[PDB]
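Data first, discussion second: the structure below is written as structure tokens.
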Amino acid sequence: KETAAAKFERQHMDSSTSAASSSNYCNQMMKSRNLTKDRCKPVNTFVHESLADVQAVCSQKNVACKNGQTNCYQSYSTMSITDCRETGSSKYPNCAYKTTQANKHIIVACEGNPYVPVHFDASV
Ligand SMILES: O=c1[nH]c(=O)n(Cc2cn([C@@H]3O[C@@H](CO)[C@H](O)[C@H]3O)nn2)cc1F
């Protein structure tokens, strides 16, 4: 079975590309990471940094999570990311997404031993 840490990697890690993300990126990636299986997942962010760099965020700036929990951490440096946002004309099973590349600080929730990211909270 898939751990929460593995699910975070599946949903949010894309170290293989720098940012290059074509206009096609989200359409392809949302499908290939299985985020369009039961529905069109409305919003999702991929991080283009090393797993080590993202894991390191769990010992960086402690900040409040959007849900009010206290286990969120904001990266000290900006990171290359791609936001995927479902288009208005997207209809399941043919999920369509607008691909937006950016460089922003990420905020992730961390849990467990070892203490690793389990949720992507926000980018600022
Ligand atoms: O800028 C964002 N980018 C973004 O990807 N999200 C959603 C998200 C949360 N999660 C966490 O992991 C999922 C594992 O099931 C949960 O829905 C959530 O805790 N995954 N995607 C929210 C943002 F504001």
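Going by Swiss-Prot, the residues shown for chain A are 27-150, listed in order.
This entry, so its header tells us, was determined using X-ray crystallography, 1.9 Å.
Cβ atoms are placed via backbone N, Cα and C, with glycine included.
Swiss-Prot has this to say about the protein:
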| type | residues | note |
| --- | --- | --- |
| BINDING | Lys33, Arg36, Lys67, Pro68, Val69, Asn70, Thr71, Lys92, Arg111 | substrate binding site |
| MUTAGEN | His38 to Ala | Loss of activity |
| ACT_SITE | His38 | active site, proton acceptor |
| MUTAGEN | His145 to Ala | Loss of activity |
| ACT_SITE | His145 | active site, proton donor |
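Features per Swiss-Prot, on structure.
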residue : record                 : contacts (Cβ under 8 Å, 6+ apart)
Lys33   : substrate binding site : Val144
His38   : mutagenesis position   : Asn70, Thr71, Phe72, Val73, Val80, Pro143, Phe146
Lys67   : substrate binding site : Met56, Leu61, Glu112, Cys121
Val69   : substrate binding site : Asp109, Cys110, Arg111, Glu112
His145  : mutagenesis position   : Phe34, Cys91, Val134, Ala135
Which listed residue (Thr71, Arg111) has most other Cβ within 10 Å, given these are binding-site residues: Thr71
